[PDB]
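Quick notes on the structure that follows.
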Amino acid sequence: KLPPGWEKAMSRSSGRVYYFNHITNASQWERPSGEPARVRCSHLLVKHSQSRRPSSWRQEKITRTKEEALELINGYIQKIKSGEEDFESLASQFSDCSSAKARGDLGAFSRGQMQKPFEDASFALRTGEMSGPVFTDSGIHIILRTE
Ligand SMILES: CN(C)c1ccc(CN)cc1
């Protein structure tokens, strides 16, 4: 019926159907369109007190809770989707990953290199598509597949 990992859902506020991908946590109103050796992605990471390494270039000791980290991620997704902000601009300013200095770009990679939830979301995204919140042991990610 639908591309890998998509399902129909219904908006609780409007009643209109939408589509949800349980691998990327993406959601969209329109019926989704539709694997390569390698993909290229950028990401924006928000770490929290239970991250594997609760430290980043932004903060020596990262103290925010997982719930507070998810709220930050949600707010960034909102501004990226509204066009108020660019993904690259928010990644440079707020990503708790050293790749912030590269607008979040992680380069190209194959299966077997990245943490599994990140890898699965990256390979399920279409070119140009962006994920919802993706959880790994490092924290919470917004992933943009660029190639
Ligand atoms: C792609 N991936 C799982 C990833 C996780 C954490 C960081 C930050 N050190 C960078 C990349």
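What you see of chain A is 6-39, 51-163, where the numbers are those given in Swiss-Prot.
Method reported for this entry: X-ray crystallography, 1.8 Å.
Each Cβ is built from the backbone N, Cα and C atoms, and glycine gets one as well.
For the mutagenesis result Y23 to A, the note given in Swiss-Prot is Reduced affinity for KIF20B. Residues or ranges marked as domain 'PpiC' by Swiss-Prot: 52-163. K63 to A appears in Swiss-Prot as a mutagenesis experiment; the accompanying note says: Loss of peptidyl-prolyl cis/trans isomerase activity. No effect on the interaction with IRAK3/IRAK-M. Abolishes IL33-mediated increase of IRAK3/IRAK-M protein levels. While the structure shown retains the original residue, Swiss-Prot records the mutagenesis experiment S71 to D or E with this note: Loss of peptidyl-prolyl cis/trans isomerase activity, nuclear localization and cellular function. Where Swiss-Prot documents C113 to A as a mutagenesis experiment, the accompanying text is: Loss of peptidyl-prolyl cis/trans isomerase activity; decrease in DNA repair of double-strand breaks by homologous recombination slightly less efficient than that observed with wild-type protein. No effect on RBBP8/CtIP.
Features as recorded by Swiss-Prot, highlighted on the structure.
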{"residue": "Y23", "record": "mutagenesis position", "DSSP (3 states)": "strand"}
{"residue": "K63", "record": "mutagenesis position", "DSSP (3 states)": "coil"}
{"residue": "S71", "record": "mutagenesis position", "DSSP (3 states)": "coil"}
{"residue": "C113", "record": "mutagenesis position", "DSSP (3 states)": "coil"}
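Taking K63, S71, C113 as the candidate mutagenesis positions, the subset whose CB lies under 6 angstroms from any atom of ligand 1 consists of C113. The chain break between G39 and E51 spans 11 missing residues, with the CA atoms of the two ends lying 12 Å apart. Taking the Cα atom of each, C113 (mutagenesis position) and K63 (mutagenesis position) are about 9 angstrom apart. Note: the CA-CA distance between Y23 (mutagenesis position) and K63 (mutagenesis position) rounds to 29 Å. Residue counts for the domain 'PpiC' (52-163) under DSSP, helix first, then strand, then coil, are 39 helix, 24 strand, 49 coil.
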